[PDB]
Amino acid sequence: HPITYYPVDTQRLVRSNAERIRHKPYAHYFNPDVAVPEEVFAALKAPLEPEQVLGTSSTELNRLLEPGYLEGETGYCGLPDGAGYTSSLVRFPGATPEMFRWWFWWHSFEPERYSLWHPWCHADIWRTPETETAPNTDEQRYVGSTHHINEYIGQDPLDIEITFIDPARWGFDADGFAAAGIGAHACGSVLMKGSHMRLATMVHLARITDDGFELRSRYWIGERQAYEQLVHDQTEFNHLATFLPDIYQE
Amino acid sequence: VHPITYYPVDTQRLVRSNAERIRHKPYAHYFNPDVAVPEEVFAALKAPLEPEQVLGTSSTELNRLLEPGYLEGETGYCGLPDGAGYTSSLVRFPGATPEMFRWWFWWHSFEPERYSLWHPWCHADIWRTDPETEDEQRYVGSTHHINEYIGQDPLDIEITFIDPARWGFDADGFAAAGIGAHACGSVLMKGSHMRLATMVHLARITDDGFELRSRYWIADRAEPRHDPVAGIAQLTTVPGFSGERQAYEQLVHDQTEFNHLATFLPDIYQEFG
Amino acid sequence: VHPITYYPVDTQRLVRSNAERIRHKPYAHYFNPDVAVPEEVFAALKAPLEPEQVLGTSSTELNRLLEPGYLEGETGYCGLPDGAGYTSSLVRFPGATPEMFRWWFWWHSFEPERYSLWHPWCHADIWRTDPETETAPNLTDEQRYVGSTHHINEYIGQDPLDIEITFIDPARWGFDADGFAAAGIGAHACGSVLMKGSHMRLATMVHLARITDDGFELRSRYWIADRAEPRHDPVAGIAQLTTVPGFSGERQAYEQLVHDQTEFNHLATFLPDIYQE
Amino acid sequence: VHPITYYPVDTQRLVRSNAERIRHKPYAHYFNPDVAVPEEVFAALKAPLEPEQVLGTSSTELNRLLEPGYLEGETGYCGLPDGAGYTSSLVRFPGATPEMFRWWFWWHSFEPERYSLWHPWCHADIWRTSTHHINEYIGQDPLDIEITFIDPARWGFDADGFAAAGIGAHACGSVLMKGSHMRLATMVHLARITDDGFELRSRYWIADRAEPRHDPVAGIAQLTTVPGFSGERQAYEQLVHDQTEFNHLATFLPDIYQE
Ligand SMILES: CC(=O)c1c(O)cc(O)cc1O
């Protein structure tokens, strides 16, 4: 189902994104059409129950390594204090997790590449560039790096910084990833520019499936922010799934 | 289910050693110390079986396990007249298949850490003389050399699995009876070779998955369809040994670890089978 | 709460003989074999206390129990350096008053069947040689057990034990007994637990009932197989229990923890009713 | 956090007598001799502030304490030109509120045992007939002092700006010696609201010439005239004293305020 709500400022951004990407060789992947799968619609209408929230203890994070699904794979809710939580499953048919690793460095070296991923919300990305072409591993081209991002989440533009970390630092059983079909990850702290206020802890796990892979994402963020993040994640990662294999191939 | 409320002091140390050494194993996240037993077996924890409810070891008696439905005393324990003991234990495995049980019974035996997943508190060690052997052929005929707690103290035991036909089971009739897996064998004390148990595990297909029906004849006089082993004493001759108490320990032990296994067997089979 | 999942085989017989014996007693309807322990003590059943969490038996250490709030390791067990053991156990008695506890500690002691109410699985027998004390006029609740010796047969583990408990004035051990009321301590049951015959020390035992808004809380301490009664010399001629072949202070302390949590939580379920009746 | 490594010998005796005195008081539970200092002030313990880091006592200077954020030298000590001393001290009170601090500054004053909780080692006596007549150690020797608290505006603080500046409590006073009336300190305690509770920003002008917005008192010499007296040393003693007793109060103020 096509998205029915486009914040006014993103309506401007999609047009300026379209214009500046015109003559890039990956321009033909730029497509504003965004939609969310019928399977997630209920999650758009009702918050998760506190018995569907995953904790951040070593034990709870490693439950994601279990085959099959946990409760509340896709949804959002407010938490104790004004904190927030977001969960989101997105399927990537015809893709492999290696493509997800490659994507998470490749997009980060040009704002126009970043804009492919969410034409409406992605305004700017920068990194402080030798890493793109340094001789010799996909993970080594973004893990341990900081992505400076300017994007819309909801109506609000944000200026944030994401540093990607070895999942082991959070107590993930990294040695168990391969057996569990987890071929990619992207985990990090989301911090505000300047203030360095923590905004979210974020996990993205790419797990091999029969059809390709599936992306399982968790955000520990207020209640509003978690809802915007749910919409954001479903929108941009479903969008990425429509061209990731083709753009990886090319 | 109700959490276990009693953890012998030595096992409290073992569960921590086990947690430590299993770090960085690919199956580490299946290590979970939380153990419990289902409400439906609580009566069996509180009173022994009656003599009438004890299954014998003749071919006729063993083959009653192939009958549809259930027998008297599917779960319980009691002492037997010669100081021996008896344990029966039914454990449900929703979402699993007998194939998974067959797999588990060889796979776990090649690393102590795998063995520890099954009973985090009580399983200390396992080895076999044929590590080359890495479903039935992969554990039947094999001996598992085990160190584990079944009560307060660590035991060194040797479990050799056999073809159930050797004991008079209608092995041909297993398929028709819904028995898709079996693990039957003798449990001997390391060193003395004294018989700790004749042991039967039968996995019967159910609508939800399968159910494990287990029988143990503790400190018995002889392997089924055999003479007692000449020159080796019955375990009941050991001063201070109680077959009744040991049967109770085995009941608690079986219910604890096989219910534990039921909570992750389908998943770990998917990952590693 | 969570139901007990382990019943030693001899106690499975005992609960049945206890049920039979108590029939036609006036208090028979208080007999209930169902036993359970609170979620909050489960961590204590799974790992020992650290040595820093262990209270000593010096007067200064004992009187720490009068401090408001809690100490480290209110519930737990551990082994001690030279074969001895230690048990602490906190049990809540919602809806009860310390007076009921003083009453209970004499009232149960004059009939084995009353004693069986308390731990249906483990309590086999009790006797005292001053039966007159039960009905003597004008005695306080405390006067009816402090100074008395209870001869007890019970399970604290797999096997029956014959023990003798003599209840003392806590002042004898250096407790600021005159300061109990100010500290909200409304009842006590303290004494030495000795083995029948040998008179070896099985435990130095402290039970303090401290007033709460909900009722009271029972704070218990056991120093298992220790060498002397507090403020007293070791008794000449009698070996420490740790000298017995096969005795484990550590294991005994674990049994005492399970035993205390089981029976005092059980007592909490009916103490206010039986006191009322 | 690091335990104090230095206990003057008289205070070793005093923490004991305090321990005995308080035994059967309702609040005896809050008596704890353990005292420590946060890692962050350790630099302040090893070198004096520079002159540029000293706050003055004019209305504009005092009101700089209302400015958001921090000033130069939030924690430290130094000697001043006329032989006087200066102490600044920031102490965090996580879990607490300014109202608790207000409550404390009158509550403690009516029983010597209550005052004892605050600094177990140095606090010996207090009474009233506000003016607090105190016996305590701020150094090696027992001092008989008289602390009288005033309305901040009398020193020229922007009282109407306190709320907007997060200042939920204050305790400003003159500290005088018993008998001689010599001036030991001009003292300011400001409790500023923070995310985790509040922070106490203290300023002392030690052995100073005059109360703010006052002349010196006629016929009474400045304490800097006493033969063996050093404003510099006293300011260091006051820094240690302030960091010790206020970090200590922080460990039990919310609890004791509840009770
Ligand atoms: C009896 C028991 O504890 C047991 C068992 O029934 C099967 C097995 O493969 C290993 C074991 O240690």
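Numbering starts at 1 and runs along the chain as displayed.
For this deposited structure, the header notes the method as X-ray crystallography, 1.8 Å.
A Cβ is built for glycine as well, from the same backbone N, Cα and C atoms used for every other residue.
Annotation source Swiss-Prot lists substrate binding site at D:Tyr115, D:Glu136, D:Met187, D:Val188, D:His189, D:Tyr204. Its own atom aside, the Cβ of D:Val188 (substrate binding site) has 23 Cβ atoms within 10 angstroms in the protein chains shown. Secondary structure from DSSP puts D:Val188 (substrate binding site) in a beta strand.
Other Cβ atoms within 10 Å of the Cβ of D:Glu245 (Zn(2+) binding site), summed over all protein chains shown, number 21. DSSP assigns D:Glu245 (Zn(2+) binding site) to a helix in the three-state reduction. Among the features that Swiss-Prot reports, Zn(2+) binding site is placed at D:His123, D:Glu136, D:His241, D:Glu245.
Looking at Swiss-Prot, the entry for mutagenesis of D:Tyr115 to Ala says: Abolishes activity towards phloretin. Neighbour count (other Cβ atoms within 10 Å of the Cβ, all protein chains): 22 for D:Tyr115 (mutagenesis position).
Annotation of the mutagenesis experiment D:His123 to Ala in Swiss-Prot: 9-fold decrease in activity towards phloretin. All protein chains included, D:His123 (mutagenesis position) registers 24 other Cβ atoms within 10 Å of its own Cβ.
Taking all protein chains in view, 21 other C-beta atoms sit within 10 angstroms of the C-beta of D:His189 (mutagenesis position). While the structure shown retains the original residue, Swiss-Prot records the mutagenesis experiment D:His189 to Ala (Swiss-Prot position 207) with this note: 23-fold decrease in activity towards phloretin.
According to Swiss-Prot, the mutagenesis experiment D:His241 to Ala (Swiss-Prot position 259) carries the annotation: 19-fold decrease in activity towards phloretin. Counting only same-chain residues six or more apart in sequence, the Cβ atoms lying under 8 angstroms from the Cβ of D:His241 (mutagenesis position) belong to D:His119, D:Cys122, D:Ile138.
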Assigned conformation of D:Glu136 (substrate binding site) - DSSP reduced to three states: strand
Euclidean distance between Cα atoms of D:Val188 (substrate binding site) and D:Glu245 (Zn(2+) binding site), Å: 15
D:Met187 (substrate binding site), number of other Cβ atoms within 10 Å: 20
Cα-proximity to D:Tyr115 (mutagenesis position), 10 Å cut-off, over recorded positions D:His123, D:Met187, D:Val188, D:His189, D:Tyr204: D:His123
D:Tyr115 (mutagenesis position) - helix vs strand vs coil (DSSP): helix
Rounded Cα separation (Å) that holds between D:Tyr204 (substrate binding site) and D:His123 (mutagenesis position): 18
Residue, out of the binding-site residues D:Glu136, D:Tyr204, whose Cβ gathers the largest set of other Cβ atoms within 10 Å: D:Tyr204
Cα separation of D:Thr129 and D:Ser130 (whole Å), the pair that brackets 18 residues absent from the deposited model: 9
Other same-chain residues whose Cβ falls within 8 Å of the Cβ centroid of D:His123, D:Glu136, D:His241, D:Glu245, the recorded Zn(2+) site, in sequence order: D:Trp118, D:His119, D:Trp121, D:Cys122, D:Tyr137, D:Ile138, D:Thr244
Three-state secondary structure, which DSSP defines for D:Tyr204 (substrate binding site): strand
